[PDB]
Amino acid sequence: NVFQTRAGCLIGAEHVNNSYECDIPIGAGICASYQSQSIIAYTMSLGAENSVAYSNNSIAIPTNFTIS
Amino acid sequence: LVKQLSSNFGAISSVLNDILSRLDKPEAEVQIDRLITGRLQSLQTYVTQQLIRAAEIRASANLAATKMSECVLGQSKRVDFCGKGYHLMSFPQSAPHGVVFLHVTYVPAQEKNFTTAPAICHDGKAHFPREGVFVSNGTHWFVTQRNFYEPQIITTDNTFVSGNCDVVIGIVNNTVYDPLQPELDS
Amino acid sequence: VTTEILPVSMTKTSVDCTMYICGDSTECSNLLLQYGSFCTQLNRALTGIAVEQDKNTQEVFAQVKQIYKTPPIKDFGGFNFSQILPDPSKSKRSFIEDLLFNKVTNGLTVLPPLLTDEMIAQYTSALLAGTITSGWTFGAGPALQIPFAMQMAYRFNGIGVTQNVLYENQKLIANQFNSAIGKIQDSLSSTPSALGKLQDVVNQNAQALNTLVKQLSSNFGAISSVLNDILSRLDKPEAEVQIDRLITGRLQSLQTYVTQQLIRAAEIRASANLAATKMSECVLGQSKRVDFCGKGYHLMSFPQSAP
Amino acid sequence: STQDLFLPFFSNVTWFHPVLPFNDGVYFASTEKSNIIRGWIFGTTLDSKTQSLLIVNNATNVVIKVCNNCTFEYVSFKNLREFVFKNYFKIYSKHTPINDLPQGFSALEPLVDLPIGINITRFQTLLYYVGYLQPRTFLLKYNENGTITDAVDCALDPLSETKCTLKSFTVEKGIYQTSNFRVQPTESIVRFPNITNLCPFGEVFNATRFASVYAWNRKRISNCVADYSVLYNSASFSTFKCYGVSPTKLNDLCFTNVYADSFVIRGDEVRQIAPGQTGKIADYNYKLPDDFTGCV
Ligand SMILES: *[C@@H]1O[C@H](CO)[C@@H](O[C@@H]2O[C@H](CO)[C@@H](O)[C@H](O)[C@H]2NC(C)=O)[C@H](O)[C@H]1NC(C)=O
Ligand SMILES: *[C@@H]1O[C@H](CO)[C@@H](O[C@@H]2O[C@H](CO)[C@@H](O)[C@H](O)[C@H]2NC(C)=O)[C@H](O)[C@H]1NC(C)=O
Ligand SMILES: *[C@@H]1O[C@H](CO)[C@@H](O[C@@H]2O[C@H](CO)[C@@H](O)[C@H](O)[C@H]2NC(C)=O)[C@H](O)[C@H]1NC(C)=O
Ligand SMILES: *[C@@H]1O[C@H](CO)[C@@H](O)[C@H](O)[C@H]1NC(C)=O
Ligand SMILES: *[C@@H]1O[C@H](CO)[C@@H](O)[C@H](O)[C@H]1NC(C)=O
Ligand SMILES: *[C@@H]1O[C@H](CO)[C@@H](O)[C@H](O)[C@H]1NC(C)=O
Ligand SMILES: *[C@@H]1O[C@H](CO)[C@@H](O)[C@H](O)[C@H]1NC(C)=O
């Protein structure tokens, strides 16, 4: 249970292949969090991906609103 | 700062009275000088940190004053200056050592795909929307405002003419209803 | 198409007060214990600086909820963003981001930034794709697509020019835009001094570190700047005095370094707040503030990452 | 936060139901009901020819001795009795009723301070658990009444170092830089060039004609690396002395000029070869400066 990251040696944290919003920042892209439960180290996720359906004659117009 | 009063800085004792009660003048002067050097340096470090921190706080206070002016006393166009969304208004709430703004913003919510065109051919004329966009539900064309789907029918009041059909890229075709023709006919 | 360079973050540094002062020596360390908590608050100050740097970058770039991506078909009404869009082949950086990244060149440790350059590039790609495909709507709510020519017609209305003026001059405007982007490439490629604003930052930190290390080579009045030699030549009653002089000098060198770093980090934070504001009001929307977003009536802005 | 001799948390306390070293301080607990545990001997040999502290808690009175030749004499399993013995001599104690070793926490208010300064390396009990103390930094939580209700052993594990760094007993979520790792040097290296260019004592000591005492010969030795092992390490010489140096320190220091005079003398008058020496060999032939630096 030893993981060599670009920031140094991480001992006692479980490497994971998922990616989440950064909980505890470790550095060089790596975060760690408490999630039976243990401490996991993962490359952070910049956000849920998205792709606007762009095309040269398509427009999206809101039909409702929310006051926030 | 307070803890730095317990450090010898090299003297025989951090307590000044002990040095005074245990030594004559010519030597107590040496020890007390060591203490004075240390404690003076501790004050200077404290004061420097405070100066820098106060500068940061007044930057924050100038920002808060700007938000109060442009954001509470008015309606801001500056994007994300006054919350995420199209700013509507703001309300200031006092908090210990600071302020809390409640930014009321408008967030467009439920959206649809439409087919759109930049202009409209009517009689070899190009019509552009005064304010709004041309949208097509699939079969017919309307003009709507841009931030809330509210289709009106396309008339010579929603649009203005400019040029002709042969220059714009993507122009399409419809009637452009003229409200006054029925009145001239009726 | 004008260019505006803004520093955002410094190098995160940390100094092990005791190695710097008393490097690998116990007599010195026990003499240093007498000075109280100077070392711990030096470390506290530097740590505050480093955390701040990460926050600066987070505020400038992480202003986008999702990661939008440009469609494979690039029919943007005639405009050609290929030189600012990411390069799939290459670190997925754009062409101009590559020019920029090329044109910038004891107890001390350097910490790595929390956001790697790859993630910064993904952020700016996301902002760019969102701007191109959705306009300013993606910064106010959900990204709503709109044909690029029509978005630009909106922006022309924004500066007060009727929108028939774009549709009737679309090819001419697209050509001028493409030409202007090419000139940006050339202006950066040719002269280096353009990036001085960023380069200077690096230089400053480097200088401030060299000086720090060089201060290890001063007596400050002792018989030698070599702690071991003072130790090995003199008897502890006198070695203690000489070492005291050394400790005072080196400790003051650290305090000077840390104060300079704090002031400089205040400068950088001011600049990073400016950059965040420009991102929000200038990339995510269209600005009416005069000369906030370049000389002229502002239409749109394109964010490019740089060291 | 205090740096003192304490009992590292969770350490393996030896259990007995012999003589034990004292290495640097001794915790001593005993779960007792029948009070076989009376007293203590401490010392280095506990046999005579040295001073060995004795303590007896006998049924009304606390005899305490440093014996004859006595230098001092003081006088005064539900029973969990705890004691701490450190070195002058200090004993702390405590006594709780409990119902093996109990989970919980209690401080040990001191009892006695024997200003004796004995040399102790071993000890035995006079008819229980034996722990040893280490130089540890603790973080003690003095309550409102001024009692110690919790402690933190700042080298037990990373969490304890964290808490000690913050000077707190509760840690908010985050990353904290608590210490500095250093790879220690595993060994030492001493390197210098080859050891050639020795001062030629082969001309002074390996000669063939020892000149007159009155006309004694004086040759120079300098600009070399003078071996100092051979002269003082050979047992051939019937006399090797020096008057200004440690003759077992010559293989370190360095000198500007070395002079070597040789002479033949009577064995008896040999003593006259010294700084501050009197006699014909000492005055009329060869006088050594009263502060002469060198060797004979
Ligand atoms: C597309 O637009 C046409 C406008 O002509 C819509 O047709 C009208 O629909 C309403 C309700 O469906 C009827 O009451 C009208 O009589 C229709 N008018 C005509 C001329 O057809 C049509 O509904 C729109 N499409 C959608 C999906 O709403
Ligand atoms: C939109 O409407 C115009 C009507 O003016 C159409 O233009 C005519 O198109 C036909 C065939 O393309 C030509 O023979 C006529 O000479 C055109 N007249 C004019 C005035 O342009 C145009 O084709 C329509 N658009 C589409 C896509 O059908
Ligand atoms: C967008 O601009 C780029 C300029 O870099 C064009 O790329 C050049 O295209 C020509 C012909 O397609 C090639 O001969 C060059 O080698 C290309 N250079 C590079 C650097 O790619 C690109 O073609 C333009 N897009 C369009 C649609 O014309
Ligand atoms: C808009 O959303 C609200 C809920 O937020 C809903 O009650 C209302 O019916 C919606 N309007 C339309 C036209 O769907
Ligand atoms: C518009 O269409 C695209 C694909 O045709 C789809 O991904 C998108 O969700 C649609 N928009 C809405 C609001 O449903
Ligand atoms: C829009 O793109 C489609 C691709 O299917 C193309 O056929 C059409 O001609 C384009 N319209 C314009 C105005 O370029
Ligand atoms: C201190 O001891 C008294 C008993 O005399 C008790 O009333 C009080 O609660 C104690 N204080 C604390 C903080 O436990």
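Residues displayed in chain A correspond, in order, to Swiss-Prot positions 641-675, 689-721.
Looks like electron microscopy, 2.9 Å, at least that's what the header says.
Any Cβ shown, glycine's included, is placed from N, Cα and C.
For A:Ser673 (mutagenesis position), other Cβ atoms within 10 Å of its Cβ number 18. A mutagenesis experiment is reported in Swiss-Prot for this position, A:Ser673 to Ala, and the note states: No effect on O-glycosylation by host GALNT1.
In the three-state DSSP classification, A:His655 (variant position) falls within a strand. The annotation that Swiss-Prot gives for the naturally occurring variant A:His655 to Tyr reads: In strain: Gamma/P.1, 19B/501T, 19B/501Y, Omicron/BA.1, Omicron/BA.2, Omicron/BA.2.12.1, Omicron/BA.2.75, Omicron/BA.4, Omicron/BA.5, Omicron/BQ.1.1, Omicron/XBB.1.5, Omicron/EG.5.1.
Classification of A:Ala701 (variant position) by DSSP places it in coil, neither helical nor stranded. Swiss-Prot lists A:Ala701 to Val among its natural variants, and the accompanying note reads: In strain: Beta/B.1.351, Iota/B.1.526.
All protein chains considered, the CB of A:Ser704 (variant position) has 16 other CB atoms within 10 Å. One natural variant catalogued in Swiss-Prot, A:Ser704 to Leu, is accompanied by this note: In strain: Omicron/BA.2.12.1.
For the natural variant A:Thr716 to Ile, the note given in Swiss-Prot is In strain: Alpha/B.1.1.7. Cβ neighbours of A:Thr716 (variant position) (same chain, under 8 Å, six or more residues apart in sequence): none.
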Between A:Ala701 (variant position) and A:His655 (variant position), the C-alpha gap once rounded to whole angstrom: 21
Collapsed DSSP category at A:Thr716 (variant position): coil
A:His655 (variant position) versus A:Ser673 (mutagenesis position) - Cα distance in angstrom: 11
Distance, A:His655 (variant position) to A:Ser704 (variant position) (CA atoms, angstrom): 29
Intermolecular Cβ proximity, recorded positions A:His655, A:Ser673, A:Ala701, A:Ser704, A:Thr716 versus chain B, under 8 Å: A:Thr716
Cβ neighbour count (within 10 Å, all chains shown) around A:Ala701 (variant position): 9
Subset of recorded positions A:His655, A:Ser673, A:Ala701, A:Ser704, A:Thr716 within reach of chain C (CB-CB under 8 A): A:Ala701, A:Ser704
